[PDB]
Amino acid sequence: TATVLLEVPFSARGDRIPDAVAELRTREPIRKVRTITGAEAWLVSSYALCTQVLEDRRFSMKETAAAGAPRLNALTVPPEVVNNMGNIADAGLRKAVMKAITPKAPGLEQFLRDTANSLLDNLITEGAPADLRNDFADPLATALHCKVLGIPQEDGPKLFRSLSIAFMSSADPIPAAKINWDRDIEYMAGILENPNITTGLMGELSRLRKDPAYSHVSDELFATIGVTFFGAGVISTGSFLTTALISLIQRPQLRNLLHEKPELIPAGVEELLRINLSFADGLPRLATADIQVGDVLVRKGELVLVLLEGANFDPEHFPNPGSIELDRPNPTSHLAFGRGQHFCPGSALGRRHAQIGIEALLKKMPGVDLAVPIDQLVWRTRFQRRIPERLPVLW
Ligand code: HEC
Ligand SMILES: c1ccc2c(CCc3ccncn3)c[nH]c2c1
Ligand SMILES: [Cl-]
């Protein structure tokens, strides 16, 4: 009997990789799929072909936003925002933005530790079960990014609540996304004019905005940087830490090891990054030329989806890919942060967020365990991240 073209994404579950991924990688590591919009795309699932695509700018991020292109999903932002990093670079702002979002600012790591410990103390006081997503990982991400941006902690929750819509992976445009986007842009425009905001990313952007060397950079770009980096950083660190905590809880031997030897936590987090399923969709690129990828000649104008867990569970690059092994020879060579032109600018901050969050959790609740059977986690659908709606634990 006839079947439709293979549809992506395969599963919204972030606690297991579908067997279909390895079968695809082995039989057809670049293969045609249908996205939720109905568009066809090339799904790339081997490490070698994923890196090839991400390292060839002729597979363009920016052009995925072009009118009439085959789409993975509907834009939730103005099309120029897809090229936000490119616009930042063209405005002469890349170095300043990068420096503002490193975890090395004085007191930043102590802020993370203090915040994590305070959130955990509150959970211990409230008593089990505790929701490690809504009452730990996401508030820690939100507090971190208010600090990094230089904006008041009390503004975090409202900005955060845009994100369950802003990072939707939808077949169609989302009216609420524009409502929240325009509102959050207005907020950050006000931040740039707010004399109290003198630290962090927005403090620096506010200064550069009045510097004659940036007098022709648009106010829209300055505001957009704030919304984009808050949203990307918070959704990415919150979702990654949440699904990392699941992987850690499901490995009590690793939890005990990292609890007893915290110096191993960075290597543990690198492996948790490698096996992380937080990205719900392949990374999209639009071909701007005819390009050979494996056995397929990708044609100009076609959509390519780089499946991160395809690369990161590829046994030809990461032997025994499903196992967390702290002594791999190539531990940071995973694609959790992408690769090439669009490699994540917040990679160092995301690493520190997770390392400190896990260190604090293991000290405060060494006996942490799921409080529900793992299958009972509710996996958010049609979203750019895989996350459980609640993460109930006991300890
Ligand atoms: C505070 C900012 C920030 C943080 C923190 C952050 N991201 Fe990023 N990330 C970005 C931005 C902005 C981009 C777009 C870069 C570009 O287009 O050049 C990006 C790009 C990426 C990409 C590549 C996307 C592509 O299409 O090539 C991946 C993958 C990624 N981030 C994953 C993560 C993960 C995983 C984490 C946490 C563990 C994280 N990011 C934390 C802001 C952030
Ligand atoms: C693929 C998907 C999304 C993006 C973005 C914007 C991400 C964002 C930020 C805040 N609210 C909503 N979305 C920039 N480059 C991208 C590539
Ligand atoms: Cl504050």
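Since chain A takes its numbers from Swiss-Prot, the residues it shows come out as 2-396.
The backbone N, Cα and C atoms fix where each Cβ goes, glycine too.
Over in Swiss-Prot, the protein carries these features:
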- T77, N85, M86, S237, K301, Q385: substrate binding site (BINDING)
- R286, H343, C345: heme binding site (BINDING)
- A233 to G: Has little effect on the heme conformation but significantly alters the environment of the heme and the affinity for azoles (MUTAGEN)
- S237 to A: Has little effect on the heme conformation but significantly alters the environment of the heme and the affinity for azoles (MUTAGEN)
- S279 to A: Has little effect (MUTAGEN)
- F338 to H: No significant change (MUTAGEN)
- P346 to I: Considerable effects on the heme macrocycle conformation. Mutant leads to a more planar heme conformation (MUTAGEN)
- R386 to I: No significant change (MUTAGEN)
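Everything Swiss-Prot records as a feature, shown here on the structure.
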residue: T77; record: substrate binding site; DSSP class: coil
residue: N85; record: substrate binding site; DSSP class: helix
residue: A233; record: mutagenesis position; DSSP class: helix
residue: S279; record: mutagenesis position; DSSP class: coil
residue: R286; record: heme binding site; DSSP class: strand
residue: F338; record: mutagenesis position; DSSP class: coil
residue: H343; record: heme binding site; DSSP class: helix
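Long-range Cβ neighbours of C345 (heme binding site) (same chain, at least 6 residues apart, Cβ-Cβ under 8 Å): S237, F338, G339, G351. Distances between the Cα of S279 (mutagenesis position) and those of the recorded positions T77, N85, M86, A233, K301 are shortest for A233. Neighbour counts of Cβ atoms within 10 Å were taken for the recorded positions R286, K301, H343, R386; the minimum is at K301.
Neighbours of the heme site: apart from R286, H343, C345, residues of the same chain with C-beta atoms within 8 angstroms of the site's C-beta centroid are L55, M62, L284, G339, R340, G341, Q342, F344. Cα of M86 (substrate binding site) to Cα of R286 (heme binding site): a span of 15 Å. Between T77 (substrate binding site) and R286 (heme binding site), the C-alpha separation comes to 17 Å. Counted over all residue pairs in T77, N85, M86, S237, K301, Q385, the record's binders of substrate, the longest Cα to Cα distance measures 31 angstrom.
For the heme site, whose annotated binding residues are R286, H343, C345, the maximal Cα to Cα separation is 15 Å.
Among the recorded positions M86, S237, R286, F338, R386, not one has its Cβ under 6 Å from an atom of ligand 2. Rounded to a whole number, the C-alpha distance linking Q385 (substrate binding site) with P346 (mutagenesis position) is 18 angstrom.
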